[PDB]
Amino acid sequence: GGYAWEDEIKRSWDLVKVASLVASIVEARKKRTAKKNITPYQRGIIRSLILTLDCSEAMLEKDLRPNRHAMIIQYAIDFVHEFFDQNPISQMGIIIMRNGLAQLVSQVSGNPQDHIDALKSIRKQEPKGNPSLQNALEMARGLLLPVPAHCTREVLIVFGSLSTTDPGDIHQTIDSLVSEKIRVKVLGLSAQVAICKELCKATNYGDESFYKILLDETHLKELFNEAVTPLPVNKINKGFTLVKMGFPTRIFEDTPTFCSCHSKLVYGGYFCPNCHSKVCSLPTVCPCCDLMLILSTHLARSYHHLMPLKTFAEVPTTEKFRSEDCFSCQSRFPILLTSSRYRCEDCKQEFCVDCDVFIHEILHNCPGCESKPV
Amino acid sequence: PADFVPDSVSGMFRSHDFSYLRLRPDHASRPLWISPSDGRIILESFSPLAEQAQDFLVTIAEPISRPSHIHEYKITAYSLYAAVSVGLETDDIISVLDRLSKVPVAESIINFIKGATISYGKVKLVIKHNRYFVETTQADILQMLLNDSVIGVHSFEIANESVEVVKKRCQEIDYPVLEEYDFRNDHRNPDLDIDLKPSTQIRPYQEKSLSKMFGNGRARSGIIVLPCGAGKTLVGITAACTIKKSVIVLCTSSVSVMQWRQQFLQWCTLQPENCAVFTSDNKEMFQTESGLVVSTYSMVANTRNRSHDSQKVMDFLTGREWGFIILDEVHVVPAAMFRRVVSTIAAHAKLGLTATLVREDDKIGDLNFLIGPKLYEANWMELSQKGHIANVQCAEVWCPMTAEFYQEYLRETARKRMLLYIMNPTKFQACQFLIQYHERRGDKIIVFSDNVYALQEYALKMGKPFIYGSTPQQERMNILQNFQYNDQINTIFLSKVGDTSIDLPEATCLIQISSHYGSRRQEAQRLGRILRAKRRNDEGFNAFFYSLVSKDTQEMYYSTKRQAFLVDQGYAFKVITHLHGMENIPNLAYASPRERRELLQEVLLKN
DNA sequence: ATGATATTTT
DNA sequence: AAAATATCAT
Ligand SMILES: Nc1ncnc2c1ncn2[C@@H]1O[C@H](COP(=O)(O)OP(=O)(O)O)[C@@H](O)[C@H]1O
Ligand code: BEF
Ligand SMILES: [Mg+2]
Ligand SMILES: [Zn+2]
Ligand SMILES: [Zn+2]
Ligand SMILES: [Zn+2]
Ligand SMILES: [Zn+2]
């Protein structure tokens, strides 16, 4: 019955005793494999998203430093900014589950400032009680009723607990959501939940990829950023329609005038092309003739989604190269094992790694394709 | 040093320049620098291979200074002897050191380790019924040893009294004496059946420290150094349990003897039948076949005059052969008379446990041949991070001496000089303010004072208790227990009696109005009194350690010299010239000039 | 070598 | 309550 002391000494120093570039390429190729498949799926540019956040005792856990409540709220602010930058026409609403009830914190609108301010106020609020998915969903269902039909209803629940206390049968709400054509995306924090999986699958036409649980702090940001982009629509669902809209002209005035939207003195504004009423900022529904005023730039931002730029394929090392320098940025390709040259299929012009990421994330048009004369 | 151009600024380094050796190509990885001439080692704890390097260096080197980032180690003959003792050889040591060195090891260093790594196991000493036999399996080597006139398979009985003489002599000769005892093999000595309680669990560093002692599966004598509050009592208890033989404990003070009795009972399976305490309070002795006997150094070490009732128990101690002996607070063993305890009591394995292996004289090194090599050591900073010993924010308050008081200081003689600055009215105000401020925070404060007269004077003025030699054992225990479990009595003064070997988790703050002459041992021991606070794991908690001194007096000289050990271990002292909020205090002692003059006359009348 | 302080005994 | 021996520092 001897103890571990008598056996031997650990001898820690015995444990320690005394290709990267190709590894990066193959790792990039494996990552690029997921990006190889891309097709112009039809996506609803106009959308209405109700953001539901869990503010309950489960948020007091220190899994995400400093606490789940702080990180979720902070990343929510970033999501609000990103969501309204990529999609200018869309509107958003904020709900929070606290004390076993769903509490509205900001009306569904198209002003990012209002939603940002609402989230900022929630910072100090201390989470408590149990969450209630049914109460949040019922409140979300009501909020998404006045929204126009052409808009695609969307719910993005950030669930953090493992159990839900509802006053009624949540299964009825799931059926009701499907009837109203509402798609729910759930970002779990700890582990899978049976009801959450069913809600996402039922509302997403059987797709099970809309319920995701993160595995570390870094993965949360990627999940938040993914929801920014619009979701594709199914073939069976039909929502084709026209929407009346107008483009107002910025007007400069020496004397400030009352704004129809807020009834406040503002030096400048945009004159509506129907009722000539002035609105402080865009894009918002006109306060008088309720036609959504927008600028041509707002429509432009969403064009790249309709016709995404085809992914580039790395050239084989054996084949010859078009030139020794990048077409766009003129950066010499390192001589190095495997050539680090990427060519666009349409125009067949090589590009560097920096251009490949830039030409598919920020810049949405291949420089070579525009240069090619037809 | 060949084909090397001396540097222009090489003159700044007094022959200590080491630029001749070239840096290794992989210097970015190796964490060690080796200085050839001085033998010092510089270790980077922020670089890869830090943890196992620290464990290895501690084994083969005695730490000197261990700040946060750069650790300064040194190699000595005694350190090498300890390293080779715990299952190591020159081949392994050389390979590891060269591997971890940012620069190649110089030939001078290689020779130093090589010489002392081969004499490990030539001469052995064993203990039979009551006769010591210095024997060895081989027969040729001992014949050379016997030829020497200093000493006076082969086995020969040596005089018990002269055992220390041969032990030192073996250290002097090339072959040093080894102290190993195979407790598993021998069953002739009655075995005590004891084991740790199921609830008890050994902490990581405690487990590692005990593992080194039993690395080869056989107990070996040595000294284990852990910070105050680390739990050396549990390490000793576990060491006794595994050996499964009779164990005798020698302790510095009777109060601590009671602590050992209680601690031993709380953390093991032993029953009262096998426990007896040979202290001044009671001379009860155990009549069981075997058991634990806990005593004190003074009782055992005393030679001339001991009562017959104590003599019979002492004869009982010397009669039976013991299997284990724990020399608690082993930093006083090298004293003139306490050394006799090792010789009188015949034990196969002897273990020393202390927190501050410091001694003003050169007698500290003698421990290596009285008990054994320094088996293990632990970093005070490392344990503080782990949450085992409470963090302490040391400070050194500067208390200026007033003009009237200072003038009398210069004229008085040296021995009278001490009482002028210890009773400084400015120091008195500082002590009052700190106690009042820290009592508001609900913190227990212990005010040490070596000077008995000053201790009493401060206590009487503040209406607080005190403990020192005149206090009886019953009263001293009552104050200790009361101060631990009563809200009203938040602060108690003490003296040299309580400096070392007392457990009191309640204490969190600490002050010293006066202190003994420059001595690092007392400073470290007093600081350790508050390093085991039960509320050490609470978030954002910091214990306090205040040192009140008088500016321009000899106390400043002593205080700087009195905190050297703490600086080496890692603690940093902050100078507090001004105590904010002191002026607003409604009442301050000796505020009026008349009060200061009256105190000056009173203190002057002392001598 | 001396002075403090502490401890043990009678 | 007084003796006597150790210890720790000059
Ligand atoms: N493993 C442990 N678990 C809990 N408390 C422990 C453990 N080991 C030691 N302690 C505590 O450490 C404190 C000081 O122990 P002690 O042996 O008196 O320290 P020192 O090293 O100063 O002699 C005691 O309160 C004891 O209960
Ligand atoms: F090191 Be301890 F306080 F006995
Ligand atoms: Mg102790
Ligand atoms: Zn307005
Ligand atoms: Zn209008
Ligand atoms: Zn480029
Ligand atoms: Zn192209």
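Heads up, chain B uses Swiss-Prot numbers, so what you see runs 101-252, 313-767.
Each Cβ is built from the backbone N, Cα and C atoms, and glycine gets one as well.
What Swiss-Prot records for B:373-535 is domain 'Helicase ATP-binding'.
B:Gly389 (ATP binding site) falls outside any helix or strand according to DSSP and counts as coil. For B:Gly389 (ATP binding site), the same-chain residues lying six or more positions away in sequence with a CB closer than 8 A to its CB are B:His548, B:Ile549, B:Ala550, B:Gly688, B:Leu691, B:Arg692. Among the features that Swiss-Prot reports, ATP binding site is placed at B:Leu386, B:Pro387, B:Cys388, B:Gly389, B:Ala390, B:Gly391, B:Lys392, B:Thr393.
Within the same chain, the residues at least 6 positions away from B:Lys392 (mutagenesis position) whose Cβ sits under 8 Å from its Cβ are B:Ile384, B:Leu386, B:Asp488, B:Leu513, B:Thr514, B:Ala515, listed in sequence order. Record note (Swiss-Prot), mutagenesis B:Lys392 to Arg: Lethal in vivo. Defective in translation in vitro. The unchanged residue is displayed.
Under natural variants, Swiss-Prot gives B:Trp427 to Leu with this note: In suppressor mutant. Under the DSSP three-state reduction, B:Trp427 (variant position) is assigned to coil, being neither helix nor strand. Non-local contacts of B:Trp427 (variant position) by the CB criterion (under 8 A, 6+ apart in sequence, same chain) comprise B:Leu356, B:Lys357, B:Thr360, B:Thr393, B:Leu394, B:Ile397.
Quoted from Swiss-Prot, the note on the mutagenesis of B:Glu489 to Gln is: Loss of DNA translocase function of TFHII. The 10 Å shell around the Cβ of B:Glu489 (mutagenesis position) contains 21 further Cβ atoms across the protein chains shown. The DSSP secondary structure for B:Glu489 (mutagenesis position) is coil.
Positions annotated as domain 'Helicase C-terminal' by Swiss-Prot, on the basis of sequence analysis: B:589-743.
Only B:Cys388, in sequence order, out of the recorded positions B:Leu386, B:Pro387, B:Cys388, B:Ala390, B:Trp427, B:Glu489 have a CB under 6 Å from ligand 2. Fewest Cβ neighbours within 10 Å among the binding-site residues B:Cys388, B:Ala390: that distinction goes to B:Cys388. Each of B:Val395, B:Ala515, B:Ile549, B:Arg692 belongs to the same chain as B:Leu386, B:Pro387, B:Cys388, B:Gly389, B:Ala390, B:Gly391, B:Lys392, B:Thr393, is absent from that list, and has a C-beta within 8 angstroms of the C-beta centroid marking the ATP site. Listed recorded positions: B:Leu386, B:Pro387, B:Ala390, B:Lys392, B:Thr393. Those with a CB under 8 Å from a CB in chain A: none. Across the structure, B:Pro387 (ATP binding site) and B:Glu489 (mutagenesis position) are spaced 12 Å apart at their Cα atoms. Taking only the Cα positions, the spacing between B:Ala390 (ATP binding site) and B:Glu489 (mutagenesis position) is 14 angstrom. Here the binding-site residues are B:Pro387, B:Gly391, and the one whose Cβ sees the fewest other Cβ atoms within 10 Å is B:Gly391. Residues from the binding-site residues list (B:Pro387, B:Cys388, B:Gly391, B:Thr393) with a C-beta closer than 6 Å to any atom of ligand 1: B:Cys388, B:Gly391, B:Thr393. The number of other Cβ atoms within 10 Å of the Cβ belonging to B:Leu386 (ATP binding site), over all protein chains shown, comes to 22.
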